[PDB]
Amino acid sequence: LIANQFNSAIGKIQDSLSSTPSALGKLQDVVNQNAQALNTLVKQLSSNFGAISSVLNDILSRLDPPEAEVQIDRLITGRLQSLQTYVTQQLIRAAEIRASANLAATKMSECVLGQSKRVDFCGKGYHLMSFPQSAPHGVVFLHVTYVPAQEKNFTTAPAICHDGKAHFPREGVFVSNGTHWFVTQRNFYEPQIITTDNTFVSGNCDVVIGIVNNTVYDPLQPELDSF
Amino acid sequence: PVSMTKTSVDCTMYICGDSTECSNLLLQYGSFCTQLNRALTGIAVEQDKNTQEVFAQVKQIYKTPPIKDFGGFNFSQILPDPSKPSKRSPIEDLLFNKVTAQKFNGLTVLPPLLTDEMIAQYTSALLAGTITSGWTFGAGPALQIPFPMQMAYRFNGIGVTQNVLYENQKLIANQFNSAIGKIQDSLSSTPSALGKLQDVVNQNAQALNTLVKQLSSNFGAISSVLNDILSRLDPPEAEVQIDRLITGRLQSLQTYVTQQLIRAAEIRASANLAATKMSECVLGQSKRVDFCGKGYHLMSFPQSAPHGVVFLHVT
Amino acid sequence: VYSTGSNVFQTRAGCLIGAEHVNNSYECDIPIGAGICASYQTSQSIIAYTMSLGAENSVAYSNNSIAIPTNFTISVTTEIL
């Protein structure tokens, strides 16, 4: 069953990534940003900045070396300012990408090579494992996780007073369907007969609120009585 | 801190306020104003992204039952009050009361995307889910559970047998109730604790104002007022003056936008920390030490604040 | 850029023209602000609406009621960095 659900999950991953073209947007725009920034840099070439013309040669081919240096000064001032703005922009986004890379490496060390108890650090649900995949300038994780479904209603109590003694579950919870009492683990319905072996005794039953009367099963008693 | 105020600056009418020739002369400088508008628009959408990613983690909207039978525990200071139309907790009302200009040259503010009432609606839904489901509802469908049962589960998480809880129930509840009241008094008394929010507000209320004062810098020009040159000069020297004016003001604007970008990056880092804290100290129980307060972690509850989030760690 | 006297809508963000206000509450499609989002739907025109934040649900709390699942699902999600 787990195998078939896993296969179905992988197939829907393939189909969902093949169908929706809008999933990879985080990988797209950054690339676009670079080109856009680069583009406007070359678009700053033909700005006159209040000087006579945007060609260096035409200023040189028409004006005098006692005169033209004012125009050249204007040109280099404007272009230099644009270039310094560019390096500021790129270096800030570089810091941003460094932040993302550190986050990705931490997810590499915790989701893949181990099994993290931190909720939603390895995707939604109870984490089981993950696999990495390479991507253009980036990484794509697949988190394989566990979720519950088909819950029901059950009636509970904190502890059970059998013989003047309080009984607490070793691991799990006491439940009742209305007629009998069972003990089960906290994430999957699996009732068991309430024994000594899955419980423990601590104190009497005159302090705990909400404690009910029931029997506990002695494993030793049918062995001792039949002998 | 969660987010900062989405400011927006018009380029041209900040620089060349109602002048055709000045706008024409700034058009010779290329495409700087487009870059500034794109930068501030990126910041403004980033703030809403941060706020939405911090608070919207819950698929449903939960609410409390009317019957307040929590084994003797009390939550009245943090549960929402239907008595005020300002449908919040009392503690959030202290948070609103503790935390506390002119629009003339394109220096506009935009309203945030998420209003404060529905911020309180997520806060109420998160509190209801925590107190009615344990940690299960962050992992699937919400599952009901008695409250002291799940408190016993969290003691079983930290290394104490659940035996300890049931035989010592009521005193714990008493201590818990007393503890909550102290926090309200601790917010009713100390004014200097919330500066971590307010400085952020001050760090927008300070720099912006200085920008306006750079409208009164000559930069070598005959005057700081545009219309006086235009009322006095013939354009082939008026351009020589206006060139100085726009160069100085454009440099100041570039300084402002660079500082805003750096601050916005720091606020985004703070928001990522807050989101991880929301996912870990609220939706579950962390084994990590001092990630959710001093001591072995039991619980935490969130409350809203103007541009901020406030956690109470129960340890 | 040119006016219409038909159907204005004064929200806290400002004055909206070209849309119809809707009494219902839907999910946010594109953000205008102050809780108000817009979309093209039905005849069909562009509408602006108060957001619906999620499907309302109230779990039945008790002091003696426990919910336990019986079945499970393996599910795989993707995440891109």
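Shown for chain A, in order and in Swiss-Prot numbering: 922-1148.
Per deposition record, electron microscopy, 3.9 Å.
Backbone N, Cα and C atoms are what each Cβ position is placed from, and that goes for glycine too.
Record note (Swiss-Prot), natural variant A:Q954 to H: In strain: Omicron/BA.1, Omicron/BA.2, Omicron/BA.2.12.1, Omicron/BA.2.75, Omicron/BA.4, Omicron/BA.5, Omicron/BQ.1.1, Omicron/XBB.1.5, Omicron/EG.5.1. The unchanged residue is displayed. As a natural variant entry, A:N969 to K appears in Swiss-Prot alongside the note: In strain: Omicron/BA.1, Omicron/BA.2, Omicron/BA.2.12.1, Omicron/BA.2.75, Omicron/BA.4, Omicron/BA.5, Omicron/BQ.1.1, Omicron/XBB.1.5, Omicron/EG.5.1. Per Swiss-Prot, natural variant A:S982 to A is noted as: In strain: Alpha/B.1.1.7. Annotation of the natural variant A:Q1071 to H in Swiss-Prot: In strain: Kappa/B.1.617.1; the original residue is retained in the structure shown. While the structure shown retains the original residue, Swiss-Prot records the natural variant A:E1092 to K with this note: In strain: Theta/P.3.
For A:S982 (variant position), the spatially nearest entry among the variant positions A:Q954, A:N969, A:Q1071, A:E1092 is A:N969, judged by CA separation. Rounded to a whole number, the C-alpha distance linking A:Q1071 (variant position) with A:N969 (variant position) is 71 angstrom. Contact with chain B, taken as any Cβ pair under 8 Å, is found for the variant positions A:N969 out of A:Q954, A:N969, A:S982. In sequence order there is nothing to list: of A:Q954, A:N969, A:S982, A:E1092, none of the variant positions comes within a CB distance under 8 A of chain C.
If you measure from the Cα atom of A:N969 (variant position) to that of A:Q954 (variant position), you get 26 Å. In the three-state DSSP scheme, A:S982 (variant position) is classed as helix.
On the backbone, the CA of A:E1092 (variant position) and the CA of A:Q954 (variant position) stand 55 Å apart.
The Cβ of A:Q954 (variant position) has A:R1014 as same-chain neighbours under 8 Å, each 6 or more residues away in sequence.
Per-site Cβ counts within 10 Å over the variant positions A:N969, A:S982, A:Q1071 peak at A:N969. In the three-state DSSP scheme, A:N969 (variant position) is classed as coil. There are 10 other Cβ atoms within 10 Å of the Cβ belonging to A:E1092 (variant position).
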